[PDB]
Number of protein chains: 2
Amino acid sequence: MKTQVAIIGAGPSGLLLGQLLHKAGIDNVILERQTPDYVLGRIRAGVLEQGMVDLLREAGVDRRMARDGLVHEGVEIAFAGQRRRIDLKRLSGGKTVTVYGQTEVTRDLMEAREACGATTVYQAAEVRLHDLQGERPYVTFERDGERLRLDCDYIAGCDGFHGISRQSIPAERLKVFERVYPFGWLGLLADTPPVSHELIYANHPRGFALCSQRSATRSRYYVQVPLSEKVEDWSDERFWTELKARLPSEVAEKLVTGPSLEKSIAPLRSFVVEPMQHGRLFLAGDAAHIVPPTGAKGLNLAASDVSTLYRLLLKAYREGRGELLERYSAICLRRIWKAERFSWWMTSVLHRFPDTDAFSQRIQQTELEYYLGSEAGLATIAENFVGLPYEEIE
Amino acid sequence: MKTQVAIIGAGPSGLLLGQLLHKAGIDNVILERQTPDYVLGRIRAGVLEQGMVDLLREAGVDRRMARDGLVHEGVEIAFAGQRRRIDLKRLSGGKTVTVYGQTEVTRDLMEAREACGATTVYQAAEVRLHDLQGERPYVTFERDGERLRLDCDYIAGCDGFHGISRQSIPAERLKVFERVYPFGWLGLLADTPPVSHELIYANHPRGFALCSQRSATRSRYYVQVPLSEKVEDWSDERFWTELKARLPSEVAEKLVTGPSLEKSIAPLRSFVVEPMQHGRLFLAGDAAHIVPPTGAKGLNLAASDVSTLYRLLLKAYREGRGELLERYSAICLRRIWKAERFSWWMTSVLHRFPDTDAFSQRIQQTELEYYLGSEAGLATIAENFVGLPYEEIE
Ligand SMILES: Cc1cc2nc3c(=O)[nH]c(=O)nc-3n(C[C@H](O)[C@H](O)[C@H](O)COP(=O)(O)OP(=O)(O)OC[C@H]3O[C@@H](n4cnc5c(N)ncnc54)[C@H](O)[C@@H]3O)c2cc1C
Ligand SMILES: Cc1cc2nc3c(=O)[nH]c(=O)nc-3n(C[C@H](O)[C@H](O)[C@H](O)COP(=O)(O)OP(=O)(O)OC[C@H]3O[C@@H](n4cnc5c(N)ncnc54)[C@H](O)[C@@H]3O)c2cc1C
């Protein structure tokens, strides 16, 4: 088989890159390990940046998002008996964020790729990458027991944290930066109306809680849990009693509860590799970096890596400027590290940590009181939360 | 002996409280352990907030400060080969800071107290405080071997970190918050012209450096040093070679060096006690709290504790409103904890720490790049650095 760009991974990064590229006339094949149905079972993200909303419109896949996505103009933080609204729109200079589930975005891209007839191979087993510093890279994989070869000019590793393409770079050429946090998030999806029209992040003595949503009749809630926990110990009953105990009383009284559609625990991690490319392999999304879910930045950083890679591959194919591709990692990493610092900051001030002496507990509380009480403080949260601007380039 | 307010400590907190009170007609005695000359040997602070400048004018002791103090409109931070100016005046809404040495402020207050004839007992040995929850507190002390008693209505503990008055409160009534940092500052005073017209804080791989001043012909420099260091291992020569190595090359080339007038190491500490009062004893200044020198807040928090105590003692004596004194600690601690959080933040992003994994090193660098590159980021530094407004009260 032969193509121009081989994309490893059919989650949101690989599908959005594939759609952008197809629309500009650049042929591409996506290889995915799993089935369509397994990819669509993953709940994950709910919050999209405007930058991400504009990229879906650029890829022509925004009809359902513009109908069904909810635009949010603000977010609440609750701490020490008080609730504080951050007017994102006012403080960021008119930007907002959009709530539309990752499942939905992925289904829309999948429906779009299928219609235009572009290649996607699902159940592609044992993907291997070869001759990365050559002129002619190739990918081998197995389909129904026979080993096939796909020849390409470039490879985009969009295969998430446990994918083959970061593992295919000589470990000595990579610098890893990682922090593992001593807690996870227990998340619960329920077909119930959300308890507020905006998000509520809560710092409570028992641990963090977050109230979020998917639509007017579907809700998504999170509580901080130790790493030792397993989801079979948390009945629906136990989760709603614990959520209610971590919220302000006038918010817990209004809570409509109900059976879970989905329940799961996600560990919190920060992870960055430098560089994000090797020869003709370019990493994008969770393959190159992980942020804790607290700043809602993972899928949105995937969007700007993909946006930066699409514009540089377009310069390389339409305009013959293949040299501009060496700049991919420097351009992406400026943005990645600022969103990593915001996600770390949010995580630090909203969660209950283990080694906590009396001084750090009080500095944590005073960080919330300063940033939420000052107009300049509020603006640093708001501009980071809506998403810092993408780099123009050339 | 009998007085209205007994003040333990003749450093800047006790002298400024004493002057304010004398000027409003409220009699007061200051007791100091040391001699005038020992108190005047301490170099310490160089940066005063406007709030502090206005309080010295209110106490009538500002003639030399208005002549000789330098008003600064901005400050520089240097990190990773670049220098960034924070325009304090622009970003704080017109506030500036004033550079006038602590030695000078203290001499001016001392000269003022002497002239007006108010009581000061120096070499007051073994000060003890008695009957703190009574109607009639008293202080005993020794002068030339004989033990004398001073009767008073109130006692102000302005005796710094190692003073008797925090030790005189039942330990069970106090909550202590403390962080000890794994480094100190080696400071050097030299009769040389400053290397810049504004302050330069420098984060360097070898450790922190700070370029500061006392006048057009006197300079004060600091380098971060391990706690194991002793000042006799640091010759003038060794200090200037190390200062130069931590600065941008175009700043080290312009440096005029010279012999030290004073050299000393100061350990970095954060410390807060809650409450700041017990019965008829009120703590003020370093007796109640310590901040690391990095945000220039210690003497300025002493000024606002004293300002808050003077206005409440005035309501108690002129207006009979002695009940308003129970509010002293709650009013002071709102301000103390925000300046403690700023001083901790400055310390964290400007110094080289020991346990430093690759992720934290990069978050430290990204904090500097975000706060210094964003207008909202720059405004949070600038409003904290000029001093957050004092509480109005009643
Ligand atoms: C609890 C939670 C909440 C989050 N909330 C948000 C939020 O609100 N906002 C936000 O911006 N981000 C959020 N995120 C992050 C976001 O979901 C991810 O960053 C996003 O899924 C990244 O997409 P991706 O395509 O890079 O990776 P993935 O979604 O992981 O997809 C990669 C694909 O590659 C496939 N693959 C893996 N290995 C191979 C292989 N060897 N061969 C072939 N295919 C392979 C996988 O099967 C997978 O389909 C959240 C994450 C979690 C877990
Ligand atoms: C290196 C350094 C740099 C600094 N830079 C700045 C800066 O630029 N800006 C800023 O705002 N702050 C800065 N500070 C902090 C500032 O110097 C202090 O917060 C300030 O000295 C507090 O004044 P005070 O009167 O409360 O205490 P002190 O100055 O400590 O004086 C207390 C007095 O009480 C006396 N005393 C103690 N025990 C007894 C007793 N038992 N009986 C009687 N008398 C007693 C002592 O002899 C002393 O004279 C700096 C400090 C250091 C060390």
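According to its header, this structure was worked out by X-ray crystallography, 2.1 Å.
Placement of Cβ uses the backbone N, Cα and C atoms for every residue, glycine included.
Per Swiss-Prot, FAD binding site is recorded for A:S13, A:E32, A:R42, A:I43, A:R44, A:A45, A:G46, A:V47, A:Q102, A:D286, A:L299, A:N300, and the stated evidence type is experimental evidence. Remark: A:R44 (FAD binding site) has A:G101, A:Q102, A:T103, A:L299 as non-local neighbours, by Cβ distance under 8 Å and separation of at least 6 in sequence. Taken residue by residue with DSSP, A:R44 (FAD binding site) is part of neither helix nor strand, so it is coil.
A:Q213 (substrate binding site) falls within a strand when secondary structure is assigned with DSSP. Residue density at A:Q213 (substrate binding site): 24 other Cβ atoms are found within 10 A of its Cβ, drawing on all protein chains shown. As annotated by Swiss-Prot, substrate binding site applies to A:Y201, A:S212, A:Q213, A:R214, A:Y222, A:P293, with the evidence given as experimental evidence.
Record note (Swiss-Prot) on the mutagenesis of A:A45 to G: The positions of the substrate and the flavin are not altered. The Cβ of A:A45 (mutagenesis position) lies under 8 Å from the Cβ of A:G101, A:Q102, A:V105, A:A296, A:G298, A:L299, each on the same chain and at least six residues away in sequence.
Counting only residues at least six positions away in the same chain, the Cβ atoms of A:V75, A:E76, A:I77, A:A78, A:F208, A:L210, A:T294, A:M346, A:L350 sit under 8 Å from the Cβ of A:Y201 (mutagenesis position). The note that Swiss-Prot attaches to the published mutagenesis A:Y201 to F is: Reduction of hydroxylase activity.
For A:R220 to Q, Swiss-Prot lists a mutagenesis experiment annotated as follows: Lower affinity for p-OHB than the wild-type. Sequence-distant neighbours of A:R220 (mutagenesis position) (same chain, six or more apart, CB under 8 Å from its CB) are A:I43, A:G46, A:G187, A:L188, A:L189, A:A190, A:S212, A:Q213, A:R214, listed in sequence order.
The local packing around A:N300 (mutagenesis position), expressed as other Cβ atoms within 10 Å of its Cβ over all shown chains, amounts to 23. In this structure, A:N300 (mutagenesis position) is part of a helix by DSSP. For the mutagenesis result A:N300 to D, the note given in Swiss-Prot is The side chain of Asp300 moves away from the flavin, disrupting the interactions of the carboxamide group with the flavin O(2) atom, and the alpha-helix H10 that begins at residue 297 is displaced, altering its dipole interactions with the flavin ring.
The secondary structure of A:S13 (FAD binding site), as reduced to three states from DSSP, is helical. The Cβ of A:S13 (FAD binding site) has A:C158, A:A284, A:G285, A:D286, A:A287, A:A302, A:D305, A:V306 as same-chain neighbours under 8 Å, each 6 or more residues away in sequence. Among the binding-site residues A:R42, A:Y222, A:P293, the residue whose Cα lies closest in space to that of A:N300 (mutagenesis position) is A:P293. When the Cα atoms are compared, A:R42 (FAD binding site) and A:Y222 (substrate binding site) turn out to be 16 Å apart. Among the recorded positions A:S13, A:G46, A:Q213, A:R214, A:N300, the residues whose Cβ sits under 6 Å from any atom of ligand 1 are A:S13, A:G46, A:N300. Neighbour list (A:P293 (substrate binding site), Cβ cut-off 8 Å, at least 6 residues apart, same chain): A:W185, A:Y222, A:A266, A:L268.
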